[PDB]
Amino acid sequence: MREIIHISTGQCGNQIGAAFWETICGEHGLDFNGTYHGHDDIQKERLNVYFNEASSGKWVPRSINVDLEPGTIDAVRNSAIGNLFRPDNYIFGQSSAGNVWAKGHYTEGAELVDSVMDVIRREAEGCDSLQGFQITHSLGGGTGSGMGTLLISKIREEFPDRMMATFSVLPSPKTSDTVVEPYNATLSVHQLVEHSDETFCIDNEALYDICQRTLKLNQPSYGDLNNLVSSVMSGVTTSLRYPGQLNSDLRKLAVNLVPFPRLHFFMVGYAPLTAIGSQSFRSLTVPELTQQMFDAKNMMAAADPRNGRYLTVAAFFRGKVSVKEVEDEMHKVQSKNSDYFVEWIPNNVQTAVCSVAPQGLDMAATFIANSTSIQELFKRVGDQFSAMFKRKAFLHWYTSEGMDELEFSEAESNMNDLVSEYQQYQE
Amino acid sequence: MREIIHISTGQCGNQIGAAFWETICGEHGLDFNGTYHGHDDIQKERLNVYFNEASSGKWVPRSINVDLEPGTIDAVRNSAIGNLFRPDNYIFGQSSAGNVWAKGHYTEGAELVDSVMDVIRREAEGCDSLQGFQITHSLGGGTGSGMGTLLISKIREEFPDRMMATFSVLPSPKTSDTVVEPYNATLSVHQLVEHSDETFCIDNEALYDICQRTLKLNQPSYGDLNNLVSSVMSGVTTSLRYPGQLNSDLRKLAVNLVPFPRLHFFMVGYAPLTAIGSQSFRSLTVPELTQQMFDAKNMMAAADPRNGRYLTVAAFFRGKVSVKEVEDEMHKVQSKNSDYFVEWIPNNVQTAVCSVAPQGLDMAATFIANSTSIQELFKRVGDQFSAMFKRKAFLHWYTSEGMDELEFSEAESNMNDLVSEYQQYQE
Amino acid sequence: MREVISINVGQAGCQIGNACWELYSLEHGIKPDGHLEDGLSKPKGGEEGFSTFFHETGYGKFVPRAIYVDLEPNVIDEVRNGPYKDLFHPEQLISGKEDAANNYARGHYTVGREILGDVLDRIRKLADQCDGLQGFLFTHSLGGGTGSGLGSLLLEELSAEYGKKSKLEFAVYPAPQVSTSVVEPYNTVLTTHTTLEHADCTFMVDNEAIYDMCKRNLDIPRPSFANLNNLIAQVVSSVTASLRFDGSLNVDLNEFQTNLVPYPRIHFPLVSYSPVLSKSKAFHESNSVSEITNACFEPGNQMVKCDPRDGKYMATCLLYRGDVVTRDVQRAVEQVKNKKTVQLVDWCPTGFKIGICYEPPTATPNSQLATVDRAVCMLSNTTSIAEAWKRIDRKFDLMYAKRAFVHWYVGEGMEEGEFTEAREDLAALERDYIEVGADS
């Protein structure tokens with residue numbers, strides 16, 4: 001019960017999935033021409049999770065990438081490693097979803113998705129130990145928010161016993177690429193909360209801030225950000241695919257980290273956040289990774305942690321680590337950071353140990369937690385709606401297809417309910 | 001309880017701290033490429049005071065250098081040994097404090113100092129046996145006097161159990177680089193007396209006099225003066241970092257040398273004061289060092305010792321010394337110099353023994369004492385104020401930001417109180 | 001009632017202890033690492049003693065039973081990086097890591113007593129390890145605040161836990177001419193009251209007198225602290241003369257407090273060791289015990305900067321090692337009485353405790369003391385140090401006029417009442433010193 005099928009959709013989702021693919025093929029070791037490079041055994045049975053054995057000792061991915069623009073796959077098969085992708089994995093159409101929610105999946109997005117569901121079924125009986133479903137998409141993007149939720153609907157319909165993992169990128173409330181980006185984001189979360197079991201809060205501006213703070217990056221490139229998020233995504237499952245003291249699974253995240261399926265929003269933090277030029281001057285140890293974990297400028301929600309409080313926090317450690325260091329540092333943080341932990345657990349902690357070291361580093365970890373700071377982003381988006389959308393400007397583009405104000409009022413009620421849940425559970 | 005964090009600020013403070021760094025790395029032995037040269041054990045556990053173990057057996061300093069002009073660090077990393085400095089230690093901004101007190105820390109100096117306080121905290125939990133705080137700055141300098149006192153305020157706020165050591169350079173009452181240098185000096189000592197536990201009186205003109213008397217130096221260079229003051233600064237802590245008959249600590253200075261926290265001004269004397277061309281003609285012994293200690297032209301206050309009287313004197317000896325020589329010479333000085341000692345201790349003496357010999361010499365010592373000659377400098381500065389500043393010329397530059405005459409009157413009352421304390425304790 | 005536990009506090013006390021265990025290894029034939037090398041006698045353990053100071057390991061090793069307590073880790077590191085590592089148990093070396101004073105500012109207060117619990121537990125476990133308990137040996141410096149404070153705290157703690165064992169304290173007193181640090185008189189007198197209320201027998205040693213005899217008797221131009229440690233090491237190890245070696249008339253530890261101390265009153269005897277000569281003066285002197293006793297009566301050999309002949313007589317003990325004759329020593333003491341020495345009291349009225357030991361006197365190779373066939377250790381509770389405490393108290397009055405230190409002393413939690421109580425206690429002690437000889 002380990003195999004994972006990686007679903008990719010949206011403009012940003014394709015890049016994130018591709019970068020995740022190069023990170024995977026580099027962390028376990030596999031050249032693009034079909035040459036075995038695992039060392040020695042544990043890197044062979046665990047690659048069945050993402051790849052399947054083809055003829056002549058060839059390994060090919062089991063991943064359905066879907067997008068209405070076919071220009072991204074050209075920059076995948078001829079670019080860096082995507083040559084393993086079988087031609088049937090390319091499900092693309094013409095020409096775009098319109099960068100909106102009314103045309104994303106309501107009328108035209110429901111045509112080829114039947115074939116998508118059929119190929120998902122055929123991969124399902126082609127798979128033996130299907131475990132989870134990984135989706136990468138954009139919350140405000142037309143394609144990702146458009147058919148992503150409807151794919152979630154089908155994957156719930158056909159698999160009532162399989163949980164769903166979503167990693168949508170949340171647009172910042174201060175950057176507006178288009179006037180209807182938060183509109184599409186909220187029209188997507190209208191069904192995301194009713195169809196998903198857990199999700200991660202990803203903000204590009206937080207990535208820019210961490211690049212200009214620690215990385216000192218001069219050129220704003222989405223490739224480095226994809227590399228970082230893909231390293232985080234690999235790290236959250238290294239515990240499952242590499243045994244340790246306590247292996248962690250997505251269902252274990254649902255049981256422990258999630259307080260109830262209604263509240264499933266998480267902020268992501270990664271460590272170590274070091275760049276070239278500081279590698280010969282730091283000692284990479286568990287305590288340093290810990291102060292980098294609870295540092296207020298290291299998560300990518302991105303909100304303020306010490307102005308609110310946490311509800312439950314988790315640690316997913318990687319590499320050769322002793323049991324005493326991590327628990328001693330956890331005693332230290334529980335002694336000094338006791339005020340911001342909830343007074344009913346009372347020890348907000350979930351630990352997981354990974355054996356192999358991260359690629360390009362020695363010791364690393366990921367941060368998953370629940371705080372009361374996401375309701376601030378929700379009320380910011382709601383206030384943006386209550387300000388801009390009361391004029392009913394450019395709103396006919398969606399009501400032309402049969403949209404009613406009842407759906408928007410229900411979405412506002414949903415975000416009010418989410419805020420109230422974030423206040424139960426007071427800040 | 002030994003580790004020391006060296007804080008550096010101001011134009012002169014950066015040079016003094018750098019020179020102290022080369023003197024330290026030469027006295028214990030450490031090449032700039034990361035090569036171990038200690039001999040053998042005692043030079044290894046004692047370097048944890050200033051350096052921390054990095055990866056691959058590398059030692060890096062734990063010192064926060066701050067200055068509003070970024071040109072000094074270029075003459076540090078590319079010049080003589082400063083390459084060990086980690087890039088995060090460089091906290092610099094733009095562009096200057098204005099060489100004044102109104103803009104030093106009152107309005108614009110309080111912006112980046114929050115980040116300075118945060119990095120001090122992170123070094124605090126990064127440190128295990130934090131002992132004291134060393135600061136080098138200029139009393140009349142705009143930057144050093146500007147945010148130096150406010151850094152002292154924070155270091156008192158966050159560490160109520162840690163004493164503070166200050167080594168500000170006191171400008172002479174006869175040299176005026178700028179018309180407001182004593183003004184900034186007094187605006188700094190307005191809070192220095194209320195926030196510091198001990199301080200040293202350093203005058204550059206005394207250094208010039210001792211260079212033209214014994215050194216016969218032809219070129220006036222600040223580097224030699226920095227070397228001398230850094231040798232003195234190393235000598236005052238050789239007792240702590242090298243065991244002897246009586247190890248001395250800064251808290252021991254506070255207990256013994258300081259009569260009460262209000263009076264904490266000390267004059268500094270060093271021995272031997274010998275130059276090239278006299279090394280083959282003198283016998284370097286304890287008695288000769290003693291006559292060089294009480295010599296009226298060897299301290300750097302610089303005032304007249306035999307026209308006033310001492311309140312308490314201390315000796316900090318270094319090198320292979322027998323217990324009998326030092327005590328016999330102390331009997332001699334107490335017999336011949338009994339008139340100038342206070343009649344209530346009555347034996348003004350504090351002794352400390354160091355094991356290792358000073359670098360570049362065989363036997364050396366430092367002089368720390370309390371006399372009634374500092375009130376003369378204070379009244380000289382006060383008379384300079386009462387003469388120049390009654391015209392209110394160029395005084396609007398500070399009152400433009402919200403300065404009141406109440407602060408200046410309170411500073412005058414403070415210096416009157418210091419004089420009265422220096423007369424209790426009569427001269 | 002078999003074993004004696006020794007505790008050293010302060011750097012000076014640790015150096016003295018190092019020297020004294022070096023000697024103990026020297027005469028009893030233990031190599032600087034132990035086991036063995038090899039065993040000598042017959043009697044050195046077996047038969048008992050040892051064990052008296054060295055634990056008898058079942059494997060055949062010899063382990064000193066001492067506890068090194070100090071807040072300065074440098075001394076513990078110096079002990080652990082030398083040959084002393086094979087003699088002291090790792091748990092007995094209590095290494096401190098907190099340095100805020102040296103040390104009486106915080107030593108005699110709440111800062112020290114959260115560590116004293118572990119020390120008491122360790123010493124209780126060590127006492128349970130051995131069969132019986134006879135007395136305790138203390139080696140601390142009253143100059144260094146660590147010694148004063150921690151030693152006094154241990155004094156009240158172990159007087160409370162048992163209250164029935166002999167308490168021997170070898171306290172190093174500050175030089176009465178000059179003091180190395182100003183706070184040493186406080187470190188001494190603020191614990192003199194605890195010493196008065198919680199001690200059975202205290203020995204006074206002065207570094208100035210040792211340096212004087214090193215300059216004069218040893219002809220050493222630059223005496224070292226190691227020489228002082230070795231000299232007082234022989235002084236301690238000759239007490240402690242018949243407890244480890246056979247003798248015609250052995251002296252018991254309880255006998256000291258039975259004869260020298262007949263009251264609930266003054267119990268602070270002086271000590272003296274003689275002959276004191278160098279390796280070059282051993283080719284001209286073969287004196288008898290009379291001149292050795294005369295040298296003991298000399299002020300320079302009394303380890304106190306005072307005149308012992310100007311005081312009044314008190315019960316004294318004479319311990320003899322090597323080849324001695326009882327008729328000779330009786331003749332010598334009768335001559336001393338004939339010379340009209342210190343005024344004899346009417347309460348004893350004349351008591352000369354004589355101790356004879358078979359073992360020859362021993363000397364340290366690190367010291368310049370020549371081996372002699374006969375030596376005298378003299379113990380007397382003479383009232384001649386009264387002017388010494390009087391001089392210390394005059395210093396106290398002159399530096400208490402301004403009080404000079406009450407700022408910090410009150411700021412940590414004390415007040416001038418304690419200083420006044422110590423002052424009046426010292427005055428009462430001096431008055432008792434005068435009266436005990438004035439009654440006769």
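Determined via electron microscopy, 6.6 Å.
Placed from the backbone N, Cα and C atoms, the Cβ positions cover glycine too.
Here Swiss-Prot flags C:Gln11, C:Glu72, C:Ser141, C:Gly145, C:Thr146, C:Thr180, C:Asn207, C:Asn229 as GTP binding site, drawing on similarity to another entry. In sequence order, C:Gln11, C:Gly96, C:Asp99, C:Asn102, C:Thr146 are the residues near C:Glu72 (GTP binding site), counting only same-chain partners six or more apart with C-beta under 8 A.
Annotation source Swiss-Prot lists Mg(2+) binding site at C:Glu72, citing similarity to another entry.
Among the sequence features in Swiss-Prot, the mutagenesis site C:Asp252 to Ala is noted as follows: Poisonous alpha-tubulins that cause lethality. Microtubules do not depolymerize. Listed in sequence order, the residues of the same chain lying 6 or more apart from C:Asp252 (mutagenesis position) and placing their CB within less than 8 Å of its CB: none are present.
As a published mutagenesis entry, C:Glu255 to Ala appears in Swiss-Prot alongside the note: Poisonous alpha-tubulins that cause lethality. Microtubules do not depolymerize. Sequence-distant neighbours of C:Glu255 (mutagenesis position) (same chain, 6+ residues apart, CB-CB distance under 8 A): C:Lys353.
The active site annotation in Swiss-Prot covers C:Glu255 and is backed by a curator's inference.
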Across all the protein chains here, work out how many other Cβ atoms are within 10 Å of the Cβ of C:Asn229 (GTP binding site).
-> 25
Cross-chain proximity of recorded positions to B (CB under 8 Å), evaluated over C:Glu72, C:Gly145, C:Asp252, C:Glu255 = C:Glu72
Other C-beta atoms within 10 angstroms of the C-beta of C:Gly145 (GTP binding site) total 29
CB contacts under 8 angstroms to C:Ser141 (GTP binding site), restricted to the same chain and 6+ apart in sequence, sorted by sequence, are C:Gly10, C:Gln11, C:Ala12, C:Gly13, C:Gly147, C:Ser148, C:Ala171, C:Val172
Neighbouring CB atoms within 10 angstroms of the CB of C:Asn207 (GTP binding site), all protein chains considered, total 22
Other C-beta atoms within 10 angstroms of the C-beta of C:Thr180 (GTP binding site) total 23
What's the most sparsely packed of the binding-site residues C:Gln11, C:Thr146, counting other C-beta atoms within 10 A?
-> C:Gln11
